Structure formats: C-alpha cells, structure tokens
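A.B. asks: Here it is: the structure, laid out below.
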Amino acid sequence: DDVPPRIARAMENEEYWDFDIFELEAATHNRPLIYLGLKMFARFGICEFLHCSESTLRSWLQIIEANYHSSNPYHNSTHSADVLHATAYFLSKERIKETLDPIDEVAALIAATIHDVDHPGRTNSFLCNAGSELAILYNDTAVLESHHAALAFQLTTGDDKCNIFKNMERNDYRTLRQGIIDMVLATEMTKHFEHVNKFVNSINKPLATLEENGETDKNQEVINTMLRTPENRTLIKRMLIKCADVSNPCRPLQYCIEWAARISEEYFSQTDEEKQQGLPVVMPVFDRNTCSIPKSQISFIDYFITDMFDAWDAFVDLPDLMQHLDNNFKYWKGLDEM
Ligand SMILES: C[C@@H](c1cc(OCC(F)F)ccn1)n1cnc2c(N)nc(Cl)nc21
Ligand SMILES: [Mg+2]
Ligand SMILES: [Zn+2]
C-alpha cells in the first residue's frame, strides 16, 4: 500500500520468471524481503488463512529480515526473497496448484522466507571443525538447518507483535509447523540424492506408467489419488523447496552470473579463514587464488542441478528455466576462449 515509486516499479512483473531481484535489493536498500513478502503473502491470502493482521505480518517480516546478515554476499535477505519468488512461482504452476493443498502453499512460502535466517556465511562442516556453539548445541547434525527453523520460531512466537501463528487453531498450527520444519530441514546438502531418488521413484515413474497406459477419466482419479497422498505431497514439498533454493542457474544470464559470484565469494571467504585459523579444508577447490568460477559452475550444474531439475521439470513443466539452464551452461562453456 504505502510503497515508494522506484520500489513499486521494481515489483512490477513479479509473477514472471525474468524478475530483477537485484533492482528490488538496490531500491529497497538491503530490505527486499519485507516488500516482496507482503505482496506475495497478500496474493496467496496467507494472513486471511492464518487470521493475522497486516501489522503482525509487517513486524514478522522485518524481525526475520533483520536477522539475515548484510555482510554475507550470498546468504542474505535477497537470497530468501529470491527463494520466496521461486517458491511462489512453483506454487502458481498448474501441477503444483492441483496437487498440493492451500496449507502447503502457506508452509512453502513461510519455509522459503525463513530458510537461511541468521546464516553465518559458512557451512555446517566449518562450524563443526571451528568448534561453533551451534555445532555443540545441534550435535554436528543439520546444524544450520535446525538453527534456521528454531530461531525463526524463537523470533515469531516469543513476541506477540511478531506471532503470525497466534489466532490459528492449535491442531492446524502443528500441521503447518511440521510442514515448515520438514521443508527447512529438507534444504541440507548431504540428503540431496536421497530426496531426488525418492522423487523420481515415487512420483515420476508411476506417473509415467499412468500416462503410458492411457488417459481415461477413471485412470485420472488414480493419478490424483497417488500424488495427493500425504507421503507424496511431502516429497513434492521437499523437491519444491530444494529446487527453489538452487534456482539461480535457471535464471536470466545476468542474474545467474551475479548469484554465482556471490556464493563463490562466500566459499572463498570461508577458505581464507580455514587456511588462516588452521582448520581442515573441507572445500579445497573453492579458493580465490585457484578456482575457475566458470568451470566450477559447469561442475555444479552437472553434479547436482541438471538431474534434479530434470525430475522437477518432468513433473511441473518449466520450459523457461530449462531454456535458461541450457543458455547459462553454454555461456559458462564459452569463457574458455583459448
Ligand atoms: C547454497 C550453495 C550450495 C548448493 C548445493 O546444492 C546441492 C543441491 F542442493 F542442489 C550444495 C552446496 N552449496 N549454492 C547455491 N547456489 C549455488 C551455486 N550456483 N553454485 C554453488 Cl558452487 N553453490 C551454490
Ligand atoms: Mg541453507
Ligand atoms: Zn538457502
């Protein structure tokens, strides 16, 4: 409502995939998550669902955004706004709209918003090796992933001005809470192929068998019955949050390159401190004095992204992302020049 001009225009084409998140970031002065959050939450009707006022939502968006680190190149409020944008975009897709229910839409949007809150610009392994208080607290197991959700619920429920969950039913909140916790914990690296295997085997292969057999009215209910089961809806939520979290290789070229530099700069900054303090180098290839970012991005896309978005694309149909993925992959190849 009370929105300045440049920032209002910066959120013009926000249903579209080609959306300039950095123009929002620049216009908003490192506060894009509250501005993009209010519009997305209003579009998805989330406070109507949660029974909150706008004032509670504004206070909730500011306090969690405040706890994102400006110092971090990549892991800041603009990343989680970018992930919020990707999440909302996937929810808008026809497959996801008719598969998932209204409570999942709210879980995903909240989960995305908080998914890297108070990220220290460092990996879990670093925090275990460096002897961090979170590694002791979370027992070297999902250290950041547990911390993000835990802090996010510490900040939300601990103050009445921030508590967006206060006017809900107790049983509905527990269902929504478990949905958020599951999707925030689903973002960890170590369980990548665990979650991707499940998605191809549980959803795509059975769905391919159904389309292979035919496409009758009765067969359509069996496809709906299979996917809409609570077990498979969780599997889709995990694949959605994971794809949103690493959607930057599938962006318009200018955004892809910016995102690649930011995360590259983080990993170099960690590598400097690993060398400096006298720690074991968990990420040796990501050094500022030896890493080819164009080669690393090719390897990143090959090892994780391509198979993941292949499964996710088959399900949702994301031609623009795949068309952008191929274009960026060819650009990163093109920087050989000798
Ligand atoms: C956050 C970080 C990341 C993502 C990972 O993804 C593997 C799986 F989740 F897809 C694994 C480890 N770290 N990450 C996000 N975007 C990234 C990108 N373009 N390149 C790299 Cl080298 N790491 C990225
Ligand atoms: Mg994370
Ligand atoms: Zn993340």
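In order, the residues displayed for chain A correspond to 482-819 in Swiss-Prot numbering, which applies throughout.
Per deposition record, X-ray crystallography, 2.8 Å.
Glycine too: its Cβ is placed from the backbone N, Cα and C atoms.
Pasting the relevant annotations from Swiss-Prot:
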ACT_SITE  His556  active site, proton donor
BINDING   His560, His596, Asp597, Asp726  divalent metal cation 1 binding site
BINDING   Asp597  divalent metal cation 2 binding site
MUTAGEN   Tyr748 to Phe  Increases sensitivity to several nonselective or family selective PDE inhibitors
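Tell me what's around each of these sites.
C.D. replies: Under the DSSP three-state reduction, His556 (active site, proton donor) is assigned to coil, being neither helix nor strand.
When secondary structure is read from DSSP and collapsed to three states, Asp597 (divalent metal cation 1 binding site) falls in the coil class.
Sequence-distant neighbours of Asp597 (divalent metal cation 1 binding site): residues of the same chain at least 6 apart with a C-beta under 8 Å from its C-beta are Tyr549, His556, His560, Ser561, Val564, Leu625, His629, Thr668.
Within 10 Å of the C-beta of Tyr748 (mutagenesis position) there are 21 other C-beta atoms, taking all protein chains into account. Following the DSSP three-state reduction, the secondary structure of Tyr748 (mutagenesis position) is helix.
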A.B. asks: Output the one of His560, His596, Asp726 that, of all these binding-site residues, has the highest number of other Cβ atoms within 10 Å of its Cβ.
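C.D. replies: Sorting the candidates by Cβ neighbours within 10 Å, the top entry is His596.
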A.B. asks: Quick one: which of the recorded positions (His556, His560, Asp597, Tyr748) have their CB closer than 6 Å to ligand 2?
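C.D. replies: Checked recorded positions vs ligand 2; flagged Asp597.
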A.B. asks: I'm trying to understand the geometry here, so how far is the Cα atom of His596 (divalent metal cation 1 binding site) from the Cα atom of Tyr748 (mutagenesis position), in Å to the nearest whole number?
C.D. replies: 19
A.B. asks: Taking only the Cα atoms, work out how far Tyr748 (mutagenesis position) lies from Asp726 (divalent metal cation 1 binding site), in Å, as a whole number.
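C.D. replies: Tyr748 (mutagenesis position) and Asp726 (divalent metal cation 1 binding site) have their Cα atoms 17 Å apart.
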A.B. asks: Cβ under 6 Å from an atom of ligand 3: which of these recorded positions qualify? The list is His556, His596, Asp597, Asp726, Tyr748.
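C.D. replies: Correct list: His596, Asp597, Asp726.
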A.B. asks: If you count Cβ atoms within 10 Å of the Cβ of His556 (active site, proton donor), leaving out that atom itself, what do you get?
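C.D. replies: So the number of other Cβ atoms within 10 Å of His556 (active site, proton donor) is 23.
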